[PDB]
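*Asks:* Got a structure here, written out as structure tokens. Questions coming.
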Amino acid sequence: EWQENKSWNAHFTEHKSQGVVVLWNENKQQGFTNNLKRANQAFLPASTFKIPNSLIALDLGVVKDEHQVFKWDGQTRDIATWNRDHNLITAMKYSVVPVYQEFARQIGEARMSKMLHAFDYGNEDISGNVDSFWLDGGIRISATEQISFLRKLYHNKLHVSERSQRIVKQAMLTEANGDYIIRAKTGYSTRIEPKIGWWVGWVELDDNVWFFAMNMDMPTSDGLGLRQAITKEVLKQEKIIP
Ligand SMILES: O=C(O)c1cccc(-c2cccc(F)c2)c1
Ligand SMILES: [Cl-]
């Protein structure tokens, strides 16, 4: 069951942007979106790929645990937070592309392809460079496909160990207070048109879970804060969060 609520479009047009929000009520097994078409259009996953990438690296032993330090390679990059040592927690918090590029090289093309098929992730296509295919290669995923993947992760049903899934869900922790917990990952795709931002994850309540996946047009980095801001406005309107 899916229902289209075009009133949410106001949240995008009021900021003179365009995008889609997809919600899934786990208890009721019901979905909601403002745009059924865009909910099924496939985009580059960009840094949302750090979820599956982290899982594969952990399950193959490329990453030992969430404390292992990945030393800065000494190359000054334009993102200040990238020019320092990281572990899995901080690498995902600051979307540290260079750390995950090295993960992918050590994973290798063959094992990466095999695992993405086992995850049923997007179009499962790693065509391109092994260290950048999620940024400018052939892989694609829709918002509805993100939710399908995240639901498997939440229930520990992906084809990796329970430990790997618990560690990645820890690394996804974004916000927690007395009312809800959010585990999620942002994305920012600029190398292939259209330029978009992602935010995918879920909201934990006392007695239910709401999965979400949003993407929106991102002509400039000036609107990146809208990924979370717009999503939370939808959540408040639907009385999922206060
Ligand atoms: O949205 C983020 O969490 C994030 C984290 C790291 C770098 C960037 C970023 C911002 C502007 C340009 C760019 F290429 C990357 C965004
Ligand atoms: Cl946690």
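Residue numbering in chain A adheres to Swiss-Prot, whereby the residues present occupy positions 24-265 in order.
Keep in mind that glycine also has a Cβ here, set from the backbone N, Cα and C atoms.
While the structure shown retains the original residue, Swiss-Prot records the mutagenesis experiment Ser70 to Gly with this note: Increases thermal stability. Abolishes hydrolysis of cephalothin and decreases catalytic efficiency about 60-fold with respect to ampicillin. According to Swiss-Prot, the mutagenesis experiment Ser70 to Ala carries this note: Does not alter thermal stability. The annotation active site, acyl-ester intermediate is assigned in Swiss-Prot to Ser70 on the grounds of experimental evidence. According to Swiss-Prot, the feature beta-lactam binding site maps to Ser70, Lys73, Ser118, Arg250, an assignment based on similarity to another entry. What Swiss-Prot says about the mutagenesis result for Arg189 to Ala is this: No significant effect on catalytic efficiency with respect to ampicillin. Very little reduction in dimerization at neutral pH. Predominantly monomer at neutral pH; when associated with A-206. Slightly decreases thermal stability. Significantly decreases thermal stability; when associated with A-206.
So where do these features actually land, and what's packed around them?
*Replies:* Within 10 Å of the C-beta of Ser70 (mutagenesis position) there are 22 other C-beta atoms, taking all protein chains into account. In the three-state DSSP scheme, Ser70 (mutagenesis position) is classed as helix.
In the structure as shown, the Cβ atom of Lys73 (beta-lactam binding site) sits within 10 Å of 27 other Cβ atoms.
Taken residue by residue with DSSP, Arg189 (mutagenesis position) is part of a helix. Cβ neighbour count for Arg189 (mutagenesis position) (all protein chains, 10 Å cutoff from its Cβ): 13.
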*Asks:* Quick one: which residues besides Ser70, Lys73, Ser118, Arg250 have a Cβ within 8 Å of the beta-lactam site's Cβ centroid, in sequence order?
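*Replies:* Everything else in range on the chain: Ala69, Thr71, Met115, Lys208, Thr209, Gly210, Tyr211, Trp221.
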*Asks:* List the recorded positions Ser70, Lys73, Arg189, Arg250 whose Cβ sits under 6 Å from any atom of ligand 1, in sequence order.
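*Replies:* Listed by sequence, the hits amount to none.
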*Asks:* Consider the recorded positions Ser118, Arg189, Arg250 and say which one has the Cα lying nearest the Cα of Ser70 (mutagenesis position).
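*Replies:* For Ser70 (mutagenesis position), the spatially nearest of the recorded positions is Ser118.
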*Asks:* Just checking a number: largest C-alpha distance across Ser70, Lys73, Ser118, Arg250 for the beta-lactam site, rounded to a whole Å.
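*Replies:* Greatest Cα separation within the listed binding residues comes to 17 Å.
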*Asks:* If one measures from the C-alpha of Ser118 (beta-lactam binding site) to the C-alpha of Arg189 (mutagenesis position), what distance in angstrom results, rounded to a whole number?
*Replies:* 19
*Asks:* For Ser118 (beta-lactam binding site), list the number of other Cβ atoms lying within 10 Å of its Cβ atom.
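*Replies:* Looking across every protein chain shown, the total is 19.
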